[PDB]
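Reviewing the structure listed below.
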Amino acid sequence: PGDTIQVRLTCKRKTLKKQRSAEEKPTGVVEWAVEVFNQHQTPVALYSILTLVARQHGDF
Amino acid sequence: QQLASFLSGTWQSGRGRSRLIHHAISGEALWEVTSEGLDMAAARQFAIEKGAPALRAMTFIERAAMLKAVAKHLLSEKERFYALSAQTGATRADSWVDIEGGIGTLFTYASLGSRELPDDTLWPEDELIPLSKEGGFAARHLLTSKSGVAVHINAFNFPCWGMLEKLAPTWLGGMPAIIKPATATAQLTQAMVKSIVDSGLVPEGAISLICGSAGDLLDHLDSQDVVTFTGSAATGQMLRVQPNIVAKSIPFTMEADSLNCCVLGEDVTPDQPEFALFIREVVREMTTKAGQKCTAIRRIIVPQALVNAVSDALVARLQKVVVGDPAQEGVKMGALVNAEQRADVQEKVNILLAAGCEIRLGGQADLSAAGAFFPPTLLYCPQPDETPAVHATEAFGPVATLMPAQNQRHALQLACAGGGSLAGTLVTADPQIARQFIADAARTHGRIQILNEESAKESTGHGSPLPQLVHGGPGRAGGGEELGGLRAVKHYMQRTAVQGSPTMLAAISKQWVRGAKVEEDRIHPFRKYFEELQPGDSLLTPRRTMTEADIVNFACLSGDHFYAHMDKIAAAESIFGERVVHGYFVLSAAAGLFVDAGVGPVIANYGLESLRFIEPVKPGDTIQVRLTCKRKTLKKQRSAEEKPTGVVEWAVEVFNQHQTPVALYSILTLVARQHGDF
Amino acid sequence: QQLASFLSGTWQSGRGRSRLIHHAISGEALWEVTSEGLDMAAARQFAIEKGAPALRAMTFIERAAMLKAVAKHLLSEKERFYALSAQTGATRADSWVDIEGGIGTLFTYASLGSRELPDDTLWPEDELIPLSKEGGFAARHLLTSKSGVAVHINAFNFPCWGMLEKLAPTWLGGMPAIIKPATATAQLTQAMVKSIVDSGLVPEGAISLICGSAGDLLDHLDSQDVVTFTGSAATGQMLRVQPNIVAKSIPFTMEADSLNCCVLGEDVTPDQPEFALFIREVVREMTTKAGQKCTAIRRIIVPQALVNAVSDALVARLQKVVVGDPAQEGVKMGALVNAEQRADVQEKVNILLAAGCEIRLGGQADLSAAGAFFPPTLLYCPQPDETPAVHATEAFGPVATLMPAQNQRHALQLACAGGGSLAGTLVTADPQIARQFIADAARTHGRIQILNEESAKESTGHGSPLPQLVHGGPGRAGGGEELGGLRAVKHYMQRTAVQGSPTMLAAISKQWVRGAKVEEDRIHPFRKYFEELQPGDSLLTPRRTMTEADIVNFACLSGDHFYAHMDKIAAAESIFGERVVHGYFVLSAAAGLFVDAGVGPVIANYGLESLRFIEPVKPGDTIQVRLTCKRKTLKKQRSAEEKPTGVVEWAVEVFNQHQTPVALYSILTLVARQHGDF
Ligand SMILES: NC(=O)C1=CN([C@@H]2O[C@H](COP(=O)(O)OP(=O)(O)OC[C@H]3O[C@@H](n4cnc5c(N)ncnc54)[C@H](OP(=O)(O)O)[C@@H]3O)[C@@H](O)[C@H]2O)C=CC1
Ligand SMILES: NC(=O)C1=CN([C@@H]2O[C@H](COP(=O)(O)OP(=O)(O)OC[C@H]3O[C@@H](n4cnc5c(N)ncnc54)[C@H](OP(=O)(O)O)[C@@H]3O)[C@@H](O)[C@H]2O)C=CC1
């Protein structure tokens, strides 16, 4: 308690998908690298989330 | 055939030298007007000692309901007014403006008096002006209604509208009126006054009428009287130098003739839709009421590279204008009201022709026809800045000159060279042209309409003076302002800056001020009905300690994660010093403290008047809320089924353990009434 | 010794017939004034085409900072003004009012122009007036400053105050002034004007000065000029009928002298402190500035059974007042200004003695004394209603009549029988007596001070015209109002009702209206600094679905357990139909949506302008907030260490899934600036 929390969201890996049908939305599994820290700037709870970010232009 | 003047409660008439009213479309005289021998002092005496205390005893809400009742009584029998207005030579579309705008002025002042005026005789227009550091000497401005008569002198344009745009602020501001219509078309004004008097709605003496010359009315006015004029400038300057109006220093308000510009911008090209709506607006404005309205376009300012296009569009649009009798089909323009007005128009046309030019049928007008007709006239002036007769002489009919400009800087000078105008129009699509035009040409105009494609779909027009916009320009246009919303009822009131202790100003204004004595009476003010609330009925709520968990729960619940509330580092660097409680959480916990959870007379909140957060509320800092009533201001129960209610305004004052005021504001509340009226 | 005239930027002087300024307390002539040969048309020409575009190009915030700078520069060298003001016969405590009231009026108008005026050349005073059902045509009232001069004709009472109470509303309302002071005490006025000019704070041509007769100025005035008069009634009624003022229809604001009442109530008995403060107020008012202030008490109305007590108390208090030289000790009242004023006061006292009575040393005044001395005079009138000379003839000195009344209904008629008064006073303790007094005697008075024990502690008095209260009464007092707060700068501005589309009014007024076009630019408006915000920078927030759990958590957190939100049975019988979301929770979740959680230029909120909950929000009802900028209005950074900032107002427009607006309001916000001015 009484200990601030500041989060450093940063992108890590893009790796698009291939749009297995013609109807489905084009997208890609962008992985972010979340890095929480406090007022002493030491890293508490550094982890990594996956995220299905949609694409602007499909291919198939 | 006499025209009976309504003086001292009785439809009297004159005995002596008389004028007469010609039928404008045919030529015969079917009325004759006189007011000689009428006791003019007895009219003012009866008005002041009969109708002025009967109006000044009413509240403003009752005087707004009276205007709504007169409007509903006069809207029903509106068809006996078109028969009298067809005698003026006006069409059905012009008399529709003349009647329905005059009655919509009544409905508009009713809806303004029933929303922004108190249930009282004295109207405090300010909030409060504190004049002391300790808080025992404040002052506020009271508006008390004057105790005299309002002599209105109208003209021949709008007998219905031009009376009722002066009679609704007069009655709403608590004065009896003595309307003097012009003797050219006073019969429509007598029809209006007879329809008002034969209804039992207004008190006796609260309206008078002098069909004919006044003669000895301006020589009898007390200092608590006002005079409003509308007509020519030459007569109104003779009435301003009248040796009683300057002796008693009574307010003389004058509206005169003008030279209304209509400027076309450089951004408008003939392929744009702006050009067609420009030509349509100029033609409809010049032909509505046969050009006999005070806000008619009489100077069309166009750029030099568009003069031929504007002229060839205006002539091709104006040759379709049919001048004739209004009752027969296919006729758009009506006629002028008199042959004397026809001669007075054409003698100004000849003055404009002494230095200008000609595009259409100008001075060619038959001065021998049985009917006061005048053709639509579009003049021309090739040297606009070298001809001072264009910017000084107006032809009060369908006449409107056209003159070129030079790239939006000569256009501003030609729009401002009118000596003060009454209305104007810039037709552009570029808004930075309109910024310059308002910045440099609203000094001389009174109501400017910047017209474009979005405006022209639902525009009321250039010659439609709205009942909630200021009608009146400076200089040549008189100077006096009318119809300004509630700015019109303040010409009929005296603004008295009343000083004293706040507990005295609470009893004078029948409100609560800031530090008045309070009436705490052991029960809850939200439990009282409307008829047993008094302004001063207070409430001292229990306390609530603003803890650190309160900030966190409110920032979670709302989502307001602002750095002065949820961050400890950044709030140490901010102006407060540490984390503070949310202002909206103080606003919400206040209503948590004073609102009764039960079912009571309080129906809905729906409002919050003026919130200011003075000092920050910190963690570990208690909050105590002082709910006290300020205004009552009931509603008039517009149907028979609806619940009787009134907008009670509470004055909420939060404070802390140091008793300094944090977050003082004011909420509106629709408290139900115990007993209805309608 | 010549006394110059600051015309056309040069300290000119006249060549011809000259009046001369006598020393008041001794009797010699130490200045002499003339203005013959001075080109007045060239003076107005220089003030219009040199000083008016230099004032009208400034914003209102800069024109208030100019008034604050002139106030500080004139407060610094204030000791060279008391030496000039002691030549007028005033004391130190009577010249303290004259100097510091004018300089405090300058500071007051600086504070009003900094707090309630925009960073703009134009000034939109309304919110908005919608004139259409769809929303494509609206109108709002603008206030553009006039493009002429203000001819202020002052008097001999207040050279410092009486100029500076007309000069700060003139300069704050964007006009150059041409002050014509009285030729009895023009030396203090030229000291003020020279201290203003020799500082570089005001532009050139923004002030002029004619120490002497104008003669040719009023004949050369354009229609954009305003004229303000303060003096006798008989002169100002000759200047109102001046043919150019009525021909060009220029505003003529007149302040004349009146018979100010001071009514004592029936509830006051001589054992109460009300009697003591009544006698103290009457004596201090009548002896301050030798009774020469325009708001001095000149009719003491007492009850019939208290004539002897009031008379004995006024005799026992007034005989301690010493008339003599102000510099020597033990002298309270100073002297008059001229021997002509002594002759005028004595010949008005003789007219009052043609039908009155006598209680003290009255008309005995040595007309050959070296100095304009006059003893304090208390008259009497045993028949107050049967004597029309008391209610019509003022004595402009230490003279005031005394007259009885009959039980607080004859006192109202005697207070109203003055024919309009500049100020008044009721001294009571019962507040219903004050209610009955303001309800009938505020029609004739311009400023009423209800005086009691709680007010008399920190009262400014009866003869201190406040810089934020209306100074001016009807009828005999002139009719023209002054100093009404921001009502004084509106006499120098033309009120123009600018119509058009709201996206046009947003660029005309440099604000946002209701339906203007927006500039959504992919980042957050709370991240922008001050100088990169524009009015129209919108924000379309994400949605938030209001649910039943939201109502439950907010009614739990605040404590607002009102039956339309918590109870299910009574919500089915109320006006809504079912349980609704709290209005304050819509207000709070809005700020949950649009507020940036980060550290940005937004410092504090402290404001909520005008909230109205239009339609109710139910469970299962999304909410989408439209945060858009409306005003910028920067502050002036009163120190060099303080952070530069400016009050930005955001217009918040919440709506729901049907896009109908629930809960539209406006919040103030203190956004920090990028570049300061110090
Ligand atoms: N609002 C505007 O801009 C208007 C402009 N005009 C201008 O007016 C000119 C002609 O209209 P006009 O008929 O001359 O209007 P007037 O100048 O004749 O005066 C109009 C009104 O004032 C009344 N009136 C005239 N003299 C006195 C007086 N001494 N004391 C009291 N009331 C008086 C008239 O009564 P009576 O009718 O008995 O004289 C009428 O009611 C037109 O050419 C046009 O320029 C016309 C109408 C209004
Ligand atoms: N505020 C008030 O209520 C005041 C009341 N008074 C009343 O005034 C009476 C006399 O004082 P007085 O000094 O004679 O007031 P004035 O009648 O002299 O008028 C005062 C001002 O008007 C100026 N003035 C006079 N004639 C003209 C003119 N024709 N054109 C332009 N300006 C002009 C005077 O300048 P000049 O000095 O050159 O005439 C002075 O600046 C007193 O008895 C008192 O009753 C006195 C002062 C103010």
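Note that chain B is numbered according to Swiss-Prot, with residues 2-679 shown in order.
How was it done? The header gives electron microscopy, 3.3 Å.
For all residues, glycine too, the Cβ spot is worked out from N, Cα and C.
Same-chain residues at least 6 positions away in sequence with a Cβ under 8 Å from that of B:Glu256 (mutagenesis position) are, in sequence order, B:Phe230, B:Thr231, B:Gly232, B:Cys295, B:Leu423, B:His472, B:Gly473, B:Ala478, B:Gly479, B:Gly481, B:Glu483. Look at Swiss-Prot and you will find B:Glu256 (among others) tagged as active site, backed by similarity to another entry.
Here Swiss-Prot flags B:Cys295 (among others) as active site, drawing on similarity to another entry.
Marked as domain 'MaoC-like' by Swiss-Prot: B:537-648.
A strand conformation is recorded for B:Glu256 (mutagenesis position) in the three-state DSSP classification. The mutagenesis experiment B:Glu256 to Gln is recorded by Swiss-Prot, whose note states: Catalyzes the formation of 3-oxo-5,6-dehydrosuberyl-CoA semialdehyde instead of 3-oxo-5,6-dehydrosuberyl-CoA.
Sequence-distant neighbours of B:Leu143 (variant position) (same chain, 6+ apart, CB under 8 A from its CB) are B:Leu123, B:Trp124, B:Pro125, B:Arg496, B:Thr497, B:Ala498, B:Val499, B:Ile509, B:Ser510. B:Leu143 (variant position) falls within a strand when secondary structure is assigned with DSSP. Where Swiss-Prot documents B:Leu143 to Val as a natural variant, the accompanying text is: In strain: W.
In this structure, B:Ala440 (variant position) is part of a helix by DSSP. B:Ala440 (variant position): 17 other CB atoms within 10 A of its CB, across all protein chains. Among the natural variants that Swiss-Prot reports, B:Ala440 to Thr is described with the note: In strain: W.
Quoted from Swiss-Prot for the published natural variant B:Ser611 to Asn: In strain: W. DSSP assigns B:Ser611 (variant position) to coil, not to a helix or a strand.
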Number of helical, extended and coil residues in the domain 'MaoC-like' (B:537-648), per DSSP: 33 helix, 26 strand, 53 coil
Recorded positions satisfying Cβ distance under 8 Å to any chain C Cβ, from B:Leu143, B:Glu256, B:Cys295, B:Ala440: B:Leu143, B:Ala440
B:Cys295 (active site): secondary structure state under DSSP, collapsed to three categories: coil
Sparsest-packed among the recorded positions, when each Cβ's other Cβ atoms within 10 Å are tallied, from B:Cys295, B:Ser611: B:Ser611
B:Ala440 (variant position) versus B:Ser611 (variant position) - Cα distance in angstrom: 31
Recorded positions near ligand 1 among B:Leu143, B:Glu256, B:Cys295, B:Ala440, B:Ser611 (Cβ under 6 Å): B:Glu256, B:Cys295
